[PDB]
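> Before I ask anything, here is the structure I am working with.
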Number of protein chains: 2
Amino acid sequence: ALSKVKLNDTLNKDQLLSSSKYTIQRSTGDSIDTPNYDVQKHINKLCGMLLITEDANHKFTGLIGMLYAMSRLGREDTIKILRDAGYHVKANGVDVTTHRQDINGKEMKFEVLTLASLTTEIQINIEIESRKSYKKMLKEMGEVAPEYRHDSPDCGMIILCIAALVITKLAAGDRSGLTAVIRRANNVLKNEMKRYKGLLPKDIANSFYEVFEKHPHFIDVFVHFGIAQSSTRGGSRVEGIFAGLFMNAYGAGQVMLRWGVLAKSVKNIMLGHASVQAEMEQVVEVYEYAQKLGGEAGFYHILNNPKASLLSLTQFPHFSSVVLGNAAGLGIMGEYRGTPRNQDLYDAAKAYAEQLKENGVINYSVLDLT
Amino acid sequence: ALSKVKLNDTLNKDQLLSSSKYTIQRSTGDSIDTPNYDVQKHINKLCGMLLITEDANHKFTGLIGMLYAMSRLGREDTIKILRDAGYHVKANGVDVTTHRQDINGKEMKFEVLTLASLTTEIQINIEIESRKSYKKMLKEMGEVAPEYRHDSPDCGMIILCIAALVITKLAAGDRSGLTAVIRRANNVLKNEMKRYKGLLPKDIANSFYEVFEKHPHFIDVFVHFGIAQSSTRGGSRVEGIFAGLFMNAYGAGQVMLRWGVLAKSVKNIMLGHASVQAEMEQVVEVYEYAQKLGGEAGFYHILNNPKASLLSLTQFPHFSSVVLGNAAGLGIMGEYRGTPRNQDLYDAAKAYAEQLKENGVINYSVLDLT
RNA sequence: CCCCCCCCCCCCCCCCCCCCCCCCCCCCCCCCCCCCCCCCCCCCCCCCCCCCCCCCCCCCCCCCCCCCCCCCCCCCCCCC
């Protein structure tokens, strides 16, 4: 029969990669700091010091942010997530030791984490510069409140909030979203910026952009931290910020998949076009594949997953054009750097999409009027 | 087919968070006091001492309130709810020891709980100041009745009654409801304020506001206590008041969800508007998601649950406007700090909603008249 | 290379208390068993017999095209 001549390449390609006999393990490096729950409270203090510091140096805040995320996970878990990702990890412990150094003649004590990635010499400078800003703050308002100080439990998550904004715009993969990351960090997190002088969206976002670029394994650590953080029963409003901002990243690097359902929902006439209908057999395979993966496919582009290319609709020129045209006519895209392969289908879809959104008459058949 | 091009993001996002391989555990601190049933009666006495004290210092009453709630749960259960919430707990026992101290020269005995969070030095001062108010009360009325004294079993729940009022207005998350908490504590719980001089709604509410802010894990303990308290077969009228005041918190931080059903019930014409109907596919998903969760979604904003953002209708500008307008026209909102994204839909919905509530004619078809 | 060790607190015990006590042999009857009839077997009958190797042709496969991605967006706020 002619019904039998078929070949499910999409399912077979997945079967090949899923049943690999051998494994590659990428060079994570010489060592990774794996802090446990006992240090979490010290890192939150370190995160607070950077936040209270006016015009703070956020060169290490991307790294310090990851240390807080790993301390929340705990040494056992964060090692487990690195090994499950596919990395040989040389686990370095993290705890508190008292360092004595004579700054400006007078001998001073400092509680420092003995980290491999972060030197004890730069850790004291974060505390030194924070004490300067603290006494300046204390001189201005007399008594500093619990909100404005570094001891607040939000401090650690406040730094991870803009980390979730950075992870939201990692799909582009060229620090192009930085403008949107800062923009949202002013619309969102506005109360937090009032109570902390050193909440600099541009400076902190670039730090997280740097640490995710330099260390691709830490983006896997943050994503699985964010999912673990979002799996909790309840916390604070700042943790509610992080959870909401983190879930905005879900479905990044695959907007054409969502806009394709929109074109189907609004019933754009150019979907029924002949050349678009020729592709419909294969576009359903990727949508069914997206339905198969489920929640797993959300961070397939944020984490540069090999199977992220399978979710692409760009391989279908005609369907992509009408979907990208529908988005243009409804006026939801811009400045989206996706170009339609078929320009005629794009313009026709844009024209009909503009006609769909016109005027606004009341539909009385929807209501249960007697 | 074009019916297959779909993607249930709401269900897949839940599937991602529900199937997390790893877990985060937040720094609960150095230690938590986990009192058992044997101390419950001592804390009730301590709660009574604060209530009989005229112009009492309710600095520790928020913490003392949590200790009574945890004593009612019992060491085994309160440890279980902290671990299920996602917290590493260092359980400190709570029981009675006799402390001898010479106040004003004369050596005096005091039954004190050896708590970590509460010092033995401040515990005796609660008893000392209560004895002053007790003898002043005894001098005025001669013989103090069972209602006015600290030994009454209601004392512990009376302090937790305004804790339920604080939890009712935690959705705002900025002590803005304090005015309403004091207001309702005067309308309801009025008989209790007559029999206790130290029932200060403003002072006690601020104490619970402080302890929930400083310790986010205790708000999880109180919510699960209130549900466990509400699951009882029956009790006193004060316990009945607490159960009623606690269930008023159910559905906090999601009033737009309830007002949306009201607009559908009253049949506001602006629901059938074109731009509102475009959102109807996605607004049903969140209502069906709210129906899926059931009783679990009640305290999703009180407990700052990551999945609380999923219940938001604010993401839909047009539907939110007509729903917020319907509430304005019926005259049920105010001073609600929610602003409509679409002003024209809000005004049109408000206008029709005002026309719905006019006059009042008798409908004789409703009755079974022969 | 570096480096004594040690250091507190503390007899134990203490009360109350014999046990036992009654009633009661057992058994007793009836009753050998068996008994008859009866060897078994007997016939007929080797089996087999023919025909027949199998195989034989034709034929590498393959060859094109193609990263992906890029937008926007915390939530909440009343009353009871």
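Following Swiss-Prot, chain B residues are numbered 2-371, in order.
Method on record in the header is electron microscopy.
Quick reminder: no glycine exception, Cβ is built from N, Cα and C everywhere.
According to Swiss-Prot, the record shows the following:
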- B:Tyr23 to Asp or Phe: 65% loss of transcription but no effect on replication (MUTAGEN)
- B:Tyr38 to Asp or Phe: 45% loss of transcription but no effect on replication (MUTAGEN)
- B:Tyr69 to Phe: Increased transcription and 50% loss of replication (MUTAGEN)
- B:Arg132 to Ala: Almost complete loss of viral RNA synthesis (MUTAGEN)
- B:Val267 to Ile: In strain: Cold-passage attenuated (VARIANT)
> For B:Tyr69 (mutagenesis position), which of the three DSSP-derived states applies: helix, strand, or coil?
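SS state of B:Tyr69 (mutagenesis position) = helix.
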> With 8 Å as the upper Cβ-Cβ limit, not reached, which of the recorded positions B:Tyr23, B:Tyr38, B:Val267 neighbour chain A?
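Listed recorded positions meeting the cut-off: B:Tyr23.
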> For B:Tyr23 (mutagenesis position), name the DSSP secondary structure in the helix/strand/coil scheme.
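Its secondary structure by DSSP: coil.
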> I'd like the Cβ neighbour count for B:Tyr69 (mutagenesis position), meaning other Cβ atoms within 10 Å of its Cβ, all protein chains included.
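That number is 24.
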> Could you tell me the C-alpha distance between B:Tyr23 (mutagenesis position) and B:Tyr69 (mutagenesis position) in angstrom, no decimals?
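Distance (Cα to Cα, whole Å): 33 Å.
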> On a simple 10 Å Cβ count over all chains shown, which one of the mutagenesis positions B:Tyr23, B:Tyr38 is most densely packed?
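Its Cβ has the most other Cβ atoms within 10 Å: B:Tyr23.
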> Taking Cα atoms as reference points, which of the mutagenesis positions B:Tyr38, B:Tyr69, B:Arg132 is nearest to B:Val267 (variant position)?
B:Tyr69
> For B:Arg132 (mutagenesis position) and B:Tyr69 (mutagenesis position), determine the Cα separation and express it in whole Å.
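Checking the Cα atoms of B:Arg132 (mutagenesis position) and B:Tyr69 (mutagenesis position) gives a distance of 21 Å.
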> Would you mind reading off the Cα separation of B:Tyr38 (mutagenesis position) from B:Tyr69 (mutagenesis position), to the nearest angstrom?
10
